[PDB]
Amino acid sequence: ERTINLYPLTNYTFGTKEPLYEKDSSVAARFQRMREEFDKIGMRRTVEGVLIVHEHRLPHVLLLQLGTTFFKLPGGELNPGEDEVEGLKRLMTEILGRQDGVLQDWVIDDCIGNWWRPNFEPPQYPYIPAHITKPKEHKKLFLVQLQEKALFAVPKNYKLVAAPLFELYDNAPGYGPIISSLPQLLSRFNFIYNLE
Amino acid sequence: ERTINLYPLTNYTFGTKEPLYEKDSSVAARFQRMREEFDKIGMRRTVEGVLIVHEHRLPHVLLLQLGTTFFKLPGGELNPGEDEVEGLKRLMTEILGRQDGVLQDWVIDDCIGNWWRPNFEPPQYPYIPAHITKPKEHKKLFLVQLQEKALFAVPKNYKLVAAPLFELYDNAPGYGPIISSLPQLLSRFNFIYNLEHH
Amino acid sequence: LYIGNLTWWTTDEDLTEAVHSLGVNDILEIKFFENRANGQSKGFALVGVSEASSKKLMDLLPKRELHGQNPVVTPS
Amino acid sequence: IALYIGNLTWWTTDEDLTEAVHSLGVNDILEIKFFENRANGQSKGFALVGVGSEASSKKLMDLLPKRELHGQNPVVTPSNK
């Protein structure tokens, strides 16, 4: 099996840093940027981190929230040739990393899933459909192990939230197909719920 | 990363053996023995195997189909004390094991997920709701690596089929919450598709 | 007998401890009402008890807080 | 100049398509997007193929149905958009 340590939500200090805005202004624009980028460099490689905490013996995924309805995992695009893990570390540091100059290494060990984007369009799937040779994006999900205590500096345009599994489960409407199946993908691990 | 070899569906030949009937006759009879047994030996423990092959370089899960709509994984209930992995091997041999009586070898190195049943009703969840102390059933799923070729025998009352991932994904009405989330669960594995070289 | 205002992490065991802590070792069936879609405790259970036991909980229960919350007991 | 190519197995790939089209002397393929179930990603067995020259359109209409892809004769239908 595989044993993962969880800690209470209140073990973590939420801070703020300066806002971090999406590279593109519109849905239409991001798919043309994807279209253009692919044709020079090929498949986009995205990595994302699943940070798990708990309250009351039940796991919570840390999500970033924009507005009312929009949710996303900390993560982002890999630069060409970049190692998967080394770049998720980078992306973690850039998103939630503290700025008071404390050391903060990210412990990223397990891959909890893969999602591919067949065309330049919203849909993604946990497999490469059989008519597709060159997916436009490959999204890889990693489990990030948290320290007993930590400070995340959350960019001011985002709001860091802990979603209990029951809120995510069978809730694609709320969270999309990737996040809503986090419960299922989390289920293989053996969680220890330390108390603080 | 974690690499798994897949082989064409045609590499595996599926015989036929005598019917395997389920210990319970009605749904109401099933939840009754669960309650009965739970008092005696505690939480029911189930294990199930996910046997994967590929067609057209897309993974297919092997399912037992009972009638028109019912689908289930190969597996069953462990005996009390019985080891998770040895028990799945036992149950597999019971359900798909060949007859001519060659010892069939199973490879089970990977756990793909857990589902819990908080009550004595259908619902099962990939987590134990916080207000629950003593879940009535614990189902554990394993990846079962098939060899390059193999002979099985399918009980005359089931029909074994290989379901492509897209058939299962987002298809809870068709396959239930467990089977239908298999694609996501399978997604971390790096699959190698060995084609037919004849 | 209903008990509302429970936090979704109040267990079957938790509720047993509180009821026994109070002079009621006569508990009939207890049943949590739950969200079917995700299994979540809807925050209120229904319990079966003696009127000599019923009375002690409709007046005495709401004083002791379970998980930071005072139970709110109603009539079957 | 767009053409629709259908009667494809759900495992007929873009690479499968460009080969066939190429081994027919067409080398001005512009675009290939399949039609897919949104929920699934499974291909509905037909695709839109853009082509650069009117001549290349004629070659696909006359020749592609003649060659079998995965045991099936493609069907070609010119786009009237």
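We number chain C the same way Swiss-Prot does; the residues here are 83-131, 133-159, in that order.
Note: Cβ is positioned from N, Cα and C throughout, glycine not excepted.
One mutagenesis experiment catalogued in Swiss-Prot, C:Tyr84 to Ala, is accompanied by this note: Reduces affinity for UGUA RNA by 40%; when associated with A-128. There are 16 other Cβ atoms within 10 Å of the Cβ belonging to C:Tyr84 (mutagenesis position). According to its DSSP assignment, C:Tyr84 (mutagenesis position) is in a strand.
C:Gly86 to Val appears in Swiss-Prot as a published mutagenesis result, with the remark: Abolishes interaction with NUDT21/CPSF5; when associated with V-87. In this view, C:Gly86 (mutagenesis position) is surrounded by 14 other Cβ atoms within 10 Å of its Cβ, with every protein chain counted.
Looking at Swiss-Prot, the entry for mutagenesis of C:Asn87 to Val says: Abolishes interaction with NUDT21/CPSF5; when associated with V-86. Less than 8 angstroms from the CB of C:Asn87 (mutagenesis position) sit C:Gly125, C:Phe126, C:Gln152, C:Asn153, C:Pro154, C:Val155, each of them six or more residues away in the same chain.
C:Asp94 (mutagenesis position) is surrounded by 14 other CB atoms, counting those within 10 A of its CB over all protein chains shown. Listed in Swiss-Prot as a mutagenesis experiment, C:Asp94 to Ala is described as follows: Strongly reduced affinity for UGUA RNA; when associated with 90-A-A-91.
The DSSP secondary structure for C:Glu111 (mutagenesis position) is coil. Cβ contacts within 10 Å of C:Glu111 (mutagenesis position), excluding its own Cβ and spanning all protein chains shown: 8. Quoted from Swiss-Prot, the note on the mutagenesis of C:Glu111 to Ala is: Reduces affinity for UGUA RNA by 85%.
Of all Cβ atoms in the protein chains displayed, 17 besides its own lie within 10 Å of the Cβ of C:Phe126 (mutagenesis position). For the mutagenesis of C:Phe126 to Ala, Swiss-Prot gives this note: Increases affinity for UGUA RNA by 40%. The structure shown keeps the original residue.
Under the heading of mutagenesis, Swiss-Prot lists C:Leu128 to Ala and annotates it as follows: Reduces affinity for UGUA RNA by 40%; when associated with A-84. DSSP assigns C:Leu128 (mutagenesis position) to a strand in the three-state reduction. For C:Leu128 (mutagenesis position), the count of additional Cβ atoms within 10 Å of its Cβ stands at 15 [all protein chains shown].
Residue pair C:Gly86 (mutagenesis position) / C:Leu128 (mutagenesis position) shows a Cα separation of 9 Å. Proximity to chain B (Cβ-Cβ under 8 A) holds for C:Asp94 out of the mutagenesis positions C:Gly86, C:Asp94, C:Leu128. Nearest neighbour of C:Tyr84 (mutagenesis position) by Cα distance, taken over the mutagenesis positions C:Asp94, C:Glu111, C:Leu128: C:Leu128. Under the DSSP three-state reduction, C:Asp94 (mutagenesis position) is assigned to helix.
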